[PDB]
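In what follows, a single structure is set out as structure tokens and then discussed.
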Amino acid sequence: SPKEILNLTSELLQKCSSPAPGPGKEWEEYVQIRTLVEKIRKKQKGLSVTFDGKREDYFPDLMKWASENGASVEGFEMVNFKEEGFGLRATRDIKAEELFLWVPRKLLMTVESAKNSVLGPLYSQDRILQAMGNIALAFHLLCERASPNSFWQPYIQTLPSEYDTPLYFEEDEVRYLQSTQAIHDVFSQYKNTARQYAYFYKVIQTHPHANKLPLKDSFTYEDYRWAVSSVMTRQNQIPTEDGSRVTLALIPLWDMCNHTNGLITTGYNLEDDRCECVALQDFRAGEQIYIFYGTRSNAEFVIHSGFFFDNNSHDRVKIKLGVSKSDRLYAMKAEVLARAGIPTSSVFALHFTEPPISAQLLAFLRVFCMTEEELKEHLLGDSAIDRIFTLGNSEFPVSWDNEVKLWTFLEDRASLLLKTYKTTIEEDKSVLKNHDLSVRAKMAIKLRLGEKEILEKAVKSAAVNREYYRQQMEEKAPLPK
Amino acid sequence: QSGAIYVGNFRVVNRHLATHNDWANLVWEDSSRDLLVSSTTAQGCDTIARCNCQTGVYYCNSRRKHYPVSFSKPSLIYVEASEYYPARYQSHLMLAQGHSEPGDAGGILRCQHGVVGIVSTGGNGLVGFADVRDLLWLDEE
Ligand SMILES: [Zn+2]
């Protein structure tokens, strides 16, 4: 038990505990913390417990172990697909809605199970584990990994050694993401991971209740990083045993399926105390077994699941907007803000699918350029309740001048956002078609290209609607609404 | 899964499927929300979540299961006329994709911190949850 690692974690916690330094210097703070992370990583052995064989050699163990406990192991087989890695390949014809998967909870790994595990003494006193379910679940996975006589050890056997999450990025692969909004989320993720690792290694070394855990003998950055990455990439929500609350869970034999566009088809059957997944679509013989991971943007996909999906219709680019404190309509508009549920300032999303804008957006904008004379109509009158109800109705403009001003401001901000980026869309497409980059650089550059494409489409939509309203100005329509 | 929230000395359930006994013990109601609040003699075992999760789990009564779903923030959405409520303004309606057919109303959608709202509307592959976090008065006395 070397003492140098303790000082390294202490220094790391001290540095990362400070608030965000600001713009421009976030990069320098990132490289500083990455330097400390790298030095400690090469100061440790990495994976505390390593399986002698390869990942693909343990799948039959999963089949036998699950079959003994009533988890379906028929109708599919394990194959390493080149484009998404390991997955499930159907051994027969599966029709839509067909139920080919069910796993009893006994098999499932849950925060409650961790509370019933040897981690319970630590869970009792430490608040941090109490707050986030994923963190406690990750520590449960780590504790079970070092125990050869673990009921879930066959599950742990097949988990991949390394993933494609941002924590696996090198300085160049994060450099390719510079000037984009997602980099700030990468910053927050990496800083949180570092602070958690430092605090947790020091508590485990000092907390007496951790004496009996298998982690005390070896708690490296690689182990914690792998655990957090796995829980973050293959986690699903299930209710507590009593049914009072829901909690995070890792579902073996289900989360190993890849993602495709569609509708959620995974649900847990509390009455049977098991999780059942219905077929997302018709998977013929030899076709891959797909499921829907949720309605998350490609930015979240890259940050958490660890890959980028093409043709994703549910993508979005956070946009920071707000009303400056120097407008003469602040006091009168705050009444709507309070009554419209719209905060003073918050992060909004532009949607790739039509309509590009979102109700909460149409609302903030309608309140960002509207004139004063029209700012009391929604406050007084029998139509005030109807006006606030329809305040998000695109088909109901409050006024045509507010519309043209809104679309003007939208084009202005979108053009500013396009200018802000370091590179151009043409260069990105040429790099994708010409160069041969690694997978991680590949998804990073694809993410940047997708953000630029969504912004360009937003500019186009704003311009068409602005032209539409200008022609509507040349026209006469009696219905204001 | 009785189709209603039991907390404190109160009962929260959809207005359109409530019984006359609820109105006999009416303390507050709202037609625009399809939310009915009635007083209960017993003490409920459910806690109201005062957090802002946009992802939870809801019970699809038609399937006798519960599904995880990602829902939009509380906002006012047009609701098409049905056999029970004619099309009118409906506030505090969380909208998300899911299975919701007639009679599904009453399923509780649950996140980490507790109850957020209740399934109120369905159709066209869309599911509407009515918020209950706003009314802070709904707590122990
Ligand atoms: Zn919550």
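The numbering of chain A matches Swiss-Prot: 21-501, in order.
If you're wondering, the header gives electron microscopy, 3.1 Å.
Note: Cβ is positioned from N, Cα and C throughout, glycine not excepted.
For reference, Swiss-Prot has these:
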BINDING   A:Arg75, A:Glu104, A:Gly105, A:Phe106, A:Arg254, A:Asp275, A:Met276, A:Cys277, A:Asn278, A:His279, A:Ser325, A:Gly326, A:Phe327  S-adenosyl-L-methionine binding site
DOMAIN    A:94-314  domain 'SET'
MUTAGEN   A:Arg215 to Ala  Decreased binding to actin and decreased protein-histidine N-methyltransferase activity
MUTAGEN   A:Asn256 to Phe  Shows protein-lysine methyltransferase activity toward an actin mutant with a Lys instead of a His target residue; when associated with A-274
MUTAGEN   A:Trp274 to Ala  Shows protein-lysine methyltransferase activity toward an actin mutant with a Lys instead of a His target residue; when associated with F-256
MUTAGEN   A:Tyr313 to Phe  Strongly decreased binding to actin and decreased protein-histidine N-methyltransferase activity
MUTAGEN   A:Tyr313 to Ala  Abolished protein-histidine N-methyltransferase activity
MUTAGEN   A:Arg316 to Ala  Decreased binding to actin and decreased protein-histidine N-methyltransferase activity
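Secondary structure at A:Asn278 (S-adenosyl-L-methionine binding site), taken from DSSP and collapsed to helix, strand or coil, is strand. Nearest to A:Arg75 (S-adenosyl-L-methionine binding site) in space, judged by Cα atoms and limited to the mutagenesis positions A:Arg215, A:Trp274, A:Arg316, is A:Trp274. The binding-site residues close to A:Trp274 (mutagenesis position), defined as a CA atom within 10 A of its CA, are A:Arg254 out of A:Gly105, A:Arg254, A:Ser325.
If you take the Cα of A:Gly105 (S-adenosyl-L-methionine binding site) and the Cα of A:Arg215 (mutagenesis position), they are about 31 angstrom apart, rounded to a whole number. Counted over all residue pairs in A:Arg75, A:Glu104, A:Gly105, A:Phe106, A:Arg254, A:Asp275, A:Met276, A:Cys277, A:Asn278, A:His279, A:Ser325, A:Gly326, A:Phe327, the record's binders of S-adenosyl-L-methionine, the longest Cα to Cα distance measures 21 angstrom. For the binding-site residues A:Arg254, A:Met276, A:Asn278, a Cα to Cα distance of within 10 angstroms from A:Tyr313 (mutagenesis position) holds for A:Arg254, A:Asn278. Under the three-state DSSP scheme, A:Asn256 (mutagenesis position) falls in the strand class.
Taking 8 Å as the upper bound (exclusive) on CB-CB distance to chain B, the recorded positions A:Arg75, A:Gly105, A:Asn256, A:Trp274 give A:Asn256 in sequence order. Look at A:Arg75 (S-adenosyl-L-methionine binding site): DSSP puts it in a helix. Long-range Cβ proximity for A:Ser325 (S-adenosyl-L-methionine binding site), meaning a same-chain Cβ under 8 A and a gap of 6 or more residues, is found for A:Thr185, A:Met252, A:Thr253, A:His279, A:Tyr313, A:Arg316. It is 25 Å from the Cα atom of A:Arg215 (mutagenesis position) to that of A:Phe327 (S-adenosyl-L-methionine binding site).
The Cβ of A:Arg254 (S-adenosyl-L-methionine binding site) has A:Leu270, A:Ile271, A:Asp275, A:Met276 as same-chain neighbours under 8 Å, each 6 or more residues away in sequence. In this structure the alpha carbons, written CA, of A:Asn256 (mutagenesis position) and A:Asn278 (S-adenosyl-L-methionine binding site) are 14 Å apart.
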